Amino acid sequence: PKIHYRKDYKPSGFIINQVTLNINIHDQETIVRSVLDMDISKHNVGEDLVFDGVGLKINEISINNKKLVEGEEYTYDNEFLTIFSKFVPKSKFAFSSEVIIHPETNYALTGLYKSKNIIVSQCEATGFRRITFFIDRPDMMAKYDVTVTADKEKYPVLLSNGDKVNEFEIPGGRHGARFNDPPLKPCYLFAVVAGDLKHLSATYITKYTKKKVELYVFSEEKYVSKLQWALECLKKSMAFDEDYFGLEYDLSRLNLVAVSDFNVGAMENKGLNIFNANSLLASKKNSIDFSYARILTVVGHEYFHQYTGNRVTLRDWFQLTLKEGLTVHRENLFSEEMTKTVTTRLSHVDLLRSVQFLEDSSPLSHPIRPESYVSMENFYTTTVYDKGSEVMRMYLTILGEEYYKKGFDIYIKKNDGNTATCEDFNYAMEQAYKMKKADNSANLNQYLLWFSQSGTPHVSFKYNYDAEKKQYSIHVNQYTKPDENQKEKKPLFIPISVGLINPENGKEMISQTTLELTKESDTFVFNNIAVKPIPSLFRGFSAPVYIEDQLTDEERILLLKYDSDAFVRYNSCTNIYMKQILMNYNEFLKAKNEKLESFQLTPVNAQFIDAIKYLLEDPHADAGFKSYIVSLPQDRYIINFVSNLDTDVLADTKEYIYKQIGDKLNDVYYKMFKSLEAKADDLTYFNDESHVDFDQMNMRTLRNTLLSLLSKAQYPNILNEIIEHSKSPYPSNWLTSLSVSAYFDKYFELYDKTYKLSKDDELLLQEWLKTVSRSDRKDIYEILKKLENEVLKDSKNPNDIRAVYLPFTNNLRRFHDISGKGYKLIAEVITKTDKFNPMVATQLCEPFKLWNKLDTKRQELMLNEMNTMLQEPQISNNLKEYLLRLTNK
Ligand SMILES: COc1ccc(C[C@@H](N)[C@H](O)C(=O)N[C@@H](CC(C)C)C(=O)O)cc1
Ligand SMILES: [Mg+2]
Ligand SMILES: [Mg+2]
Ligand SMILES: [Mg+2]
Ligand SMILES: [Mg+2]
Ligand SMILES: [Zn+2]
């Protein structure tokens, strides 16, 4: 089983200068002819010429137009084509081949495949070798000249990278298009699309060069009306890159294409970005509110790769975080600017601290630049993306905007063209650090540990105030737990954005200050502090760490009410909830363990409840922020704090705490649900396709969150509200009506009603499926069986399979049923999917990531299922590597 090591990187002994492809799409097969103009590099040591080529049917191969003979001059084993060195030229030569591939039966959705009636490619990371022979690694940069031919009636729209330089008719009802793409690119950025596509288009004129750029967005005909928001998003993304970074698009056209069958959200092929339809298409009538933020995010993200990933390339796959972490960071700056709500930053933190912290405390834990892989597809992770994004964001925190922009421009100017590594970026940032610190002895050598050290730092605090001296001290310690990657962990460069709040008047006591913690511990002292402050620590969540603030609940409530920083207020609320959860959880567990007939539970802090009411009733406070404060921290955040987590005991603990708070605030929640209606559900702009109001969507989030609370509580007559809510024109409302009706006899009436409203739009039906899947129903197993039989059937569409099964895995009570029936159900789906799509089968493993953090009975049940999956004779390499790592085997 082949392991690749980061430190083993060596340039190839071969060079590929030019790729000339002819892709001839037929009814039963596609024929790919390719000529590679090649050379011998300075690194060559007389080795065999070995190409990647997976599942290719060879018709012929040649060197310099002389046909090579199998067995004598080459061997092919369905993975590697080896041409023996004695047959390989010692100077520039041409390698040519013709192979047969079958996009119609390519259900793995990598390489060239058919999605409904569209033929489409996906090459990142190793998909190009599934289309033709290549040295399929990102440092093999080449020029591309691509011709596609197909049946004209079936496939009128033909697209690839670069300029369309010719179009032509072919006998027998066929037609062809030639595209030439002169600038060098790695092969994972190659794309081709053939289909009966419809489009919307616009022209964008760049900021400085004043280049006219043609923008096209494509879908199947049925959904072309859903393309408008994506076109607006693309204009916004171009403007932002211009305005913040001074970066203009370089090419004359940019195409975005939506397809129905896609392993991920989208892909940044140069001038030809290809999208999961769920991340490109939306309408007010047929999409939930989340679609709007998602499209903005994904269009922005793939656009931002044009510089960070495409123009500046990766040397090798170990550098993945350099394009993905940096591009997530760019999209976050963009979306914060576009949405102007604090919930954009909060939602990123909420994801990192639940999902990524869980990964980083699991057997899958890795640094953002891993040291080895077996299947690189397994390293497209929340760590590489989201922790990578936070590491990229810490440079901006450390440097500030002016110097951050200087360092980023140094990175672009020096590397445009060109493969790069994480050190290249650190080097550019360090040049700005030197400039900022006014000394050339300053360095960021220690900062590199953020790329190589796995695990989440824990940062803890002690405080001292001397009233007589007016002097305040913050003593800080950092600790990363040893793990399987490093026995010894080193101190990181941690920037700690801080304020000091005067608790008498809630005012700021110091200017903006970022403490640079670079040792295992340090004490920061402040003079002229007139009263003992409450510290506001890690403002904006300034480093990706466990924060142990050591504050009292009274201090935390004062920050929640009065602090200026959204993240610190949110975290203070989070910390109050966590202290309560851990206390009640222990009380319930002791009662269960001791089989007690009676016992006590510690009630929720009454001043905390009063603070929630205070914020909810403030008309000037943000609706998105309000929806976070009435929600308990995510289950996957909580599990990081509990050993041997008994999921039933956690479910009882959450229930008690929600009931405690609802018993005091339900009348307030009801009054707000009613009073927010006018603005939340305003229809003034319902038929304006480009008018998108993030605040209004956050008001709907709050309304729907309050409705869920009131429905769980069986608030008097709430069923009337639910039934009326089902009549709203907004899918976020009428789908909420289905899930909150789970607690009432009207559930299956709303099931049918909303099914009928959803069934005629592919993406809306997927949203309906998630809604059913996440429904808090005691008969959820029977309901999932009905979905399988009646709707999902044998669909191989990843969006369908993920919609039915993933939301259900968050059902803390039912998915973790002590019989193990939920673990069995998901393992069956995993093994079934693995037969045709190993990548999606691995995504479906997500619920097992926390297996060793549960109570011993559930650990045993999950392990048995994973061992059963591992024992499947036909298991993919991808799935096997993932399960071997996850089970420490
Ligand atoms: C496992 O193999 C792959 C192959 C290709 C990719 C595509 C990757 N480059 C692309 O930028 C990407 O992740 N977008 C995200 C969306 C952003 C907004 C985070 C997605 O798709 O959900 C990924 C993995
Ligand atoms: Mg094949
Ligand atoms: Mg502008
Ligand atoms: Mg986000
Ligand atoms: Mg379908
Ligand atoms: Zn990306």
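Chain A is numbered as in Swiss-Prot; the shown residues are, in order, 196-1084.
Even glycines carry a Cβ here, placed using N, Cα and C.
Pulled from Swiss-Prot:
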- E497: active site, proton acceptor (ACT_SITE)
- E319, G460, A461, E463: peptide binding site (BINDING)
- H496, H500, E519: Zn(2+) binding site (BINDING)
- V459 to P: Severely affects substrate specificity. No effect on Zn(2+) binding (MUTAGEN)
Output field, Zn(2+) shell: CB within 8 Å of site CB centroid, site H496, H500, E519 dropped: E463, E497, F499, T503, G504, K518, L521, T522, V523, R525, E526
Nearest of the recorded positions (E319, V459, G460, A461, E463) to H500 (Zn(2+) binding site) - Cα to Cα: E463
Neighbourhood of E519 (Zn(2+) binding site) by C-beta distance under 8 A, where only residues 6 or more apart in the same chain count: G504, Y575, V579, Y580, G583
Other C-beta atoms that fall within 10 angstroms of the C-beta of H500 (Zn(2+) binding site): 24
Residues near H496 (Zn(2+) binding site) in space but at least six apart in sequence (CB under 8 A): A461, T522, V523, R525, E526
For the residue listed as 'active site, proton acceptor', nearby residues of its own chain (Cβ under 8 Å, 6 or more apart in sequence): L451, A461, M462, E463, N468, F470
Cβ neighbours within the same chain of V459 (mutagenesis position) - under 8 Å, at least six residues apart: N471, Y575
Among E319, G460, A461, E519, the binding-site residues whose C-beta sits under 6 Å from ligand 6: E519
Most Cβ neighbours inside 10 Å, all chains, among the binding-site residues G460, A461: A461
Peptide site, defined by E319, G460, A461, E463: further same-chain residues with Cβ within 8 Å of the Cβ centre: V459, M462, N468, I469, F470, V493, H496, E497, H500
